[PDB]
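J.: Take this structure, written in structure tokens, and hold onto it; I'll ask about it next.
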There are 2 protein chains.
Amino acid sequence: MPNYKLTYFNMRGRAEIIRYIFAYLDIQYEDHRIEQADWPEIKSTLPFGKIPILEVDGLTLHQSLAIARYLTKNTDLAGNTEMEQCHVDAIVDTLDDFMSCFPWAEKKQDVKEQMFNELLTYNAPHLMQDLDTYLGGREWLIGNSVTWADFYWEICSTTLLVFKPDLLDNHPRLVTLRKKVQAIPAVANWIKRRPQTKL
Amino acid sequence: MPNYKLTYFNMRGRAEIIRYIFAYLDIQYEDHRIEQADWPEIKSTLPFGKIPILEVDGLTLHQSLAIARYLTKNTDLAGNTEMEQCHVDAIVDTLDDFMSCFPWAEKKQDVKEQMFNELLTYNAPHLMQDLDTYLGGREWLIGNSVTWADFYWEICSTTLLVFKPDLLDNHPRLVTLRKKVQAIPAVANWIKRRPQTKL
Ligand SMILES: CC(C)(O)[C@H]1CC[C@H](NC(=O)c2cnc3cc(OC(F)F)ccc3c2)CC1
Ligand SMILES: CC(C)(O)[C@H]1CC[C@H](NC(=O)c2cnc3cc(OC(F)F)ccc3c2)CC1
Ligand SMILES: N[C@@H](CCC(=O)N[C@@H](CS)C(=O)NCC(=O)O)C(=O)O
Ligand SMILES: N[C@@H](CCC(=O)N[C@@H](CS)C(=O)NCC(=O)O)C(=O)O
């Protein structure tokens, strides 16, 4: 069996998709969480200076979604056909594009709060509406069963709701999708034991 | 055989990776390029309001890298092992993260030029150095043969060099990698017939 070590900050953030996948597939791993103080040292040892990274039998993988895709290959989370695997990838990237717009690392709280509130007020409702229309009356975002795109929806929406609690008031179908992901036994079991962090 | 129709603006931009893949695999397709004037109408018909899109026997795929990955599955461009396929994905996303930082759509030329010059002066050299160190003395970025990560390197660097011609003066190994991609017969054949656009 592979010996997995995940390194990230002590937060859900970009590592959480990987953590959900390990939970669903019942894979034991080391969930190494670093303090901000240790980051400068660690950063200088990494080929691209970013986390998360996943060490697999000592070899270092990077890029959260590249890693997530790797872990889901030949599993029920991948997507059931080659084109549905493309749809999974496309939804994940649509979500990731938006999350990547937020100035997470910005130091000036004034401009940071202003930019968060712009994105959440003007851009977020538009994306929520497109996702809701895309989902329509289907059970899951892609195909006839849960995929890691549904996981990423729940993760991303969980963080957006911290800043904008009314985000999904006009989207009961997207709320239902969150609840369905949160109710999957392995995911529910992870949610109830994970460290509690704002982000 | 699949009937492919690619829709994008009249530019290399985000569609070019797909165009290189079709060239390499010797796949005929419709390269539909829209004028800015027609975009409002077309945009309102798309599930996520963005291009490129690829219609495959009438069914619409979106997200440039999702599409690229779909087209390279079960081909020699994918990566030779499952972990090398993860490395391909990770390099592509590292490149894409940086290209996605540029305010391509910004209307105020003053702030746009300032932001381009900040990214190109302060961030670009750092990434170039990380890529150069990652490549080291290997022939290609991943494994022992060309992958679509090498294609995306060449595409992204081609556009960066428009704005910063000295970008690779300190990176002869990255220049060599560009030339090797540009010399692949099917790619060279595409480069010599493609429409000539700034971006
Ligand atoms: C070291 C230094 C400067 O202090 C960092 C500042 C930025 C910090 N990052 C976040 O706060 C953060 C939180 N959540 C995210 C969720 C995302 O989407 C997810 F849902 F995948 C994507 C990116 C996210 C980034 C980490 C420390
Ligand atoms: C309709 C409206 C407002 O006029 C648009 C403005 C922005 C326009 N987009 C670009 O100019 C452009 C060019 N190149 C790119 C290269 C990239 O990386 C690549 F190498 F894949 C990624 C994004 C890029 C975007 C398209 C029209
Ligand atoms: N697209 C990459 C983004 C990685 C990234 O930028 N990570 C941030 C934290 S969320 C980071 O390492 N920031 C610290 C730094 O740049 O010093 C991924 O999904 O893995
Ligand atoms: N990550 C997406 C980005 C798609 C995207 O934002 N495309 C731009 C053009 S490069 C667009 O459609 N802009 C026009 C608009 O938003 O109205 C991809 O790679 O396909």
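Here, residue 1 is simply the first one shown, and the rest follow in order.
For this deposited structure, the header notes the method as X-ray crystallography, 1.6 Å.
Including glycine, each Cβ sits where the backbone N, Cα and C put it.
Swiss-Prot lists these features:
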- B:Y8, B:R14, B:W39, B:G49, B:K50, B:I51, B:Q63, B:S64: glutathione binding site (BINDING)
- B:2-79: domain 'GST N-terminal' (DOMAIN)
- B:81-199: domain 'GST C-terminal' (DOMAIN)
- B:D93 to N: Loss of activation by calcium or magnesium ions (MUTAGEN)
- B:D96 to N: Increases PGD2 synthesis. Loss of activation by calcium or magnesium ions (MUTAGEN)
- B:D97 to N: Reduces PGD2 synthesis by 99%. Loss of activation by calcium or magnesium ions (MUTAGEN)
J.: Of B:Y8, B:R14, B:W39, B:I51, B:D96, listed here as recorded positions, which sit with their C-beta under 8 angstroms from a C-beta of chain A?
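T.: Correct list: none.
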J.: Provide, as an integer number of angstrom, the distance between the C-alpha atoms of B:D96 (mutagenesis position) and B:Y8 (glutathione binding site).
T.: 17
J.: Round to a whole number and give the Cα-to-Cα distance in Å for the pair B:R14 (glutathione binding site) and B:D97 (mutagenesis position).
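T.: Counting only the Cα atoms, the answer is 13 Å.
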J.: Quick test of your reading of the structure: among the recorded positions B:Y8, B:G49, B:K50, B:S64, B:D97, whose CB sits under 6 A from ligand 3?
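T.: Near ligand 3, sequence order: B:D97.
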J.: When the number of other CB atoms within 10 A of each residue's CB is tallied over all shown chains, which of the binding-site residues B:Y8, B:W39 has the maximum?
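T.: Neighbour-count leader: B:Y8.
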J.: Quick one: among the binding-site residues B:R14, B:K50, which has the most Cβ atoms sitting within 10 Å of its own Cβ?
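T.: Sorting the candidates by Cβ neighbours within 10 Å, the top entry is B:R14.
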J.: Around ligand 4, within a Cβ distance of under 6 Å, which of the recorded positions B:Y8, B:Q63, B:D96 show up?
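T.: If the test is a Cβ under 6 Å from any atom of ligand 4, the answer is B:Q63.
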J.: Near B:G49 (glutathione binding site), how many other Cβ atoms are within 10 Å of its Cβ?
T.: 13
J.: Around the C-beta of B:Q63 (glutathione binding site), how many further C-beta atoms are within 10 angstroms, looking at every protein chain?
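T.: Neighbour count, Cβ to Cβ under the 10 Å cut-off: 25.
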J.: Go through the recorded positions B:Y8, B:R14, B:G49, B:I51, B:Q63, B:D96 and pull out the ones with a Cβ less than 6 angstroms from some atom of ligand 2.
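T.: If the test is a Cβ under 6 Å from any atom of ligand 2, the answer is B:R14.
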